[PDB]
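Working notes, beginning with the structure itself.
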Amino acid sequence: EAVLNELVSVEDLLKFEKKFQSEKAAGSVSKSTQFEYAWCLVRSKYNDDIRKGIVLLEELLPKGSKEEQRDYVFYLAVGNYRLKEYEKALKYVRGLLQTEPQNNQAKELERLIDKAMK
Amino acid sequence: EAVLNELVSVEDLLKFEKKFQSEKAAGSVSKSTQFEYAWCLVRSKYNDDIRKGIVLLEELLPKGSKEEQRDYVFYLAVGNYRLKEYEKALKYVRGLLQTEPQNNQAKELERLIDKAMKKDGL
Ligand SMILES: [Zn+2]
Ligand SMILES: [Zn+2]
Ligand SMILES: [Zn+2]
Ligand SMILES: [Zn+2]
Ligand SMILES: [Zn+2]
Ligand SMILES: [Zn+2]
Ligand SMILES: [Zn+2]
Ligand SMILES: [Zn+2]
Ligand SMILES: [Zn+2]
């Protein structure tokens, strides 16, 4: 239920933030640590987490491989979709559908963005 | 959020499945990859995925360090809670509370398990 979703999310966000702030103090944030931190931020209920999570994914975009960039663009569309930036979230998932046309998860996300605009 | 949570779950579950199957074909499966896959499995909508995630966590339990074992025990309690293995979920969350008495997440999880048992008539 909602209480269980809150418990697991708090456990993950508390661990990933502590791991992110520790590597940031050491001047060496790995891409996995920054991605998992932004992954929890874009799934948060509050906008100042979603905005922060989108910023972290934008920084990882010019530093990841083509397979890693697809996972970043997917959650950039998810993050902007939850910030009601529907037009920007569409160009992210459409550009993702150009390289993976048969991605059922990305194709279904386009439906949510389209139904939100309509 | 219902359709959106389904999308994020399948996207992560498919990504870590391929990374798990690739390392499995290589012979060696790292603890980080096996944990991340099991972490998504115990959070899936379907029960068969949750059971597979519990098995992967049971294999990592005797291997990991004391800090890694706390995360294994925490999600072993979450997985068994969703499968309504209540007494099994209690022994895990009570074991984590033995080493961390001030863990509000495990303390609230123990109350959640207790509520679900009374709602189910046990
Ligand atoms: Zn936070
Ligand atoms: Zn707020
Ligand atoms: Zn906040
Ligand atoms: Zn806030
Ligand atoms: Zn927050
Ligand atoms: Zn498959
Ligand atoms: Zn992860
Ligand atoms: Zn702990
Ligand atoms: Zn107790």
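Residue numbering in chain B adheres to Swiss-Prot, whereby the residues present occupy positions 2-123 in order.
Heads up, header says this was done by X-ray crystallography, 2.3 Å.
Cβ atoms are placed via backbone N, Cα and C, with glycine included.
All protein chains considered, the CB of B:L14 (mutagenesis position) has 19 other CB atoms within 10 Å. Here Swiss-Prot notes a mutagenesis experiment, B:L14 to P, with the remark: Approximately 40% of cells display fragmented mitochondria.
Long-range Cβ neighbours of B:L42 (mutagenesis position) (same chain, at least 6 residues apart, Cβ-Cβ under 8 Å): B:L14, B:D50, B:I51, B:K53, B:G54, B:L57, B:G80. B:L42 (mutagenesis position) falls within a helix when secondary structure is assigned with DSSP. Recorded in Swiss-Prot as a mutagenesis result, B:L42 to P carries the remark: Less than 15% of cells display fragmented mitochondria.
Within 10 Å of the C-beta of B:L58 (mutagenesis position) there are 26 other C-beta atoms, taking all protein chains into account. Quoted from Swiss-Prot, the note attached to the mutagenesis of B:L58 to P states: Less than 15% of cells display fragmented mitochondria.
DSSP gives B:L77 (mutagenesis position) a helix state. Here the residue is the original one, but Swiss-Prot notes a mutagenesis experiment at this spot, B:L77 to P: Less than 15% of cells display fragmented mitochondria. Shows greatly reduced binding to DNM1L.
Just so you know, the Cβ of B:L91 (mutagenesis position) picks up 18 other Cβ atoms within 10 Å once every protein chain is counted. According to Swiss-Prot, the mutagenesis experiment B:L91 to P carries the annotation: Less than 15% of cells display fragmented mitochondria. Shows greatly reduced binding to DNM1L.
Shown in sequence order, B:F75, B:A78, B:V79, B:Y82, B:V94 are the residues of the chain, 6+ apart in sequence, with a C-beta less than 8 angstroms from the C-beta of B:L110 (mutagenesis position). For the published mutagenesis B:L110 to P, Swiss-Prot gives the following note: Approximately 40% of cells display fragmented mitochondria. No change in binding to DNM1L.
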- prompt: Near B:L77 (mutagenesis position), how many other Cβ atoms are within 10 Å of its Cβ?
  reply: 27
Query: For chain A, which of the mutagenesis positions B:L42, B:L58, B:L77, B:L91, B:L110 fall under 8 Å by Cβ?
result: B:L110
- request: Around ligand 6, within a Cβ distance of under 6 Å, which of the mutagenesis positions B:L58, B:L77, B:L110 show up?
  value: none
Query: How far is it from B:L58 (mutagenesis position) to B:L77 (mutagenesis position), counting Cα to Cα, in Å?
result: 7
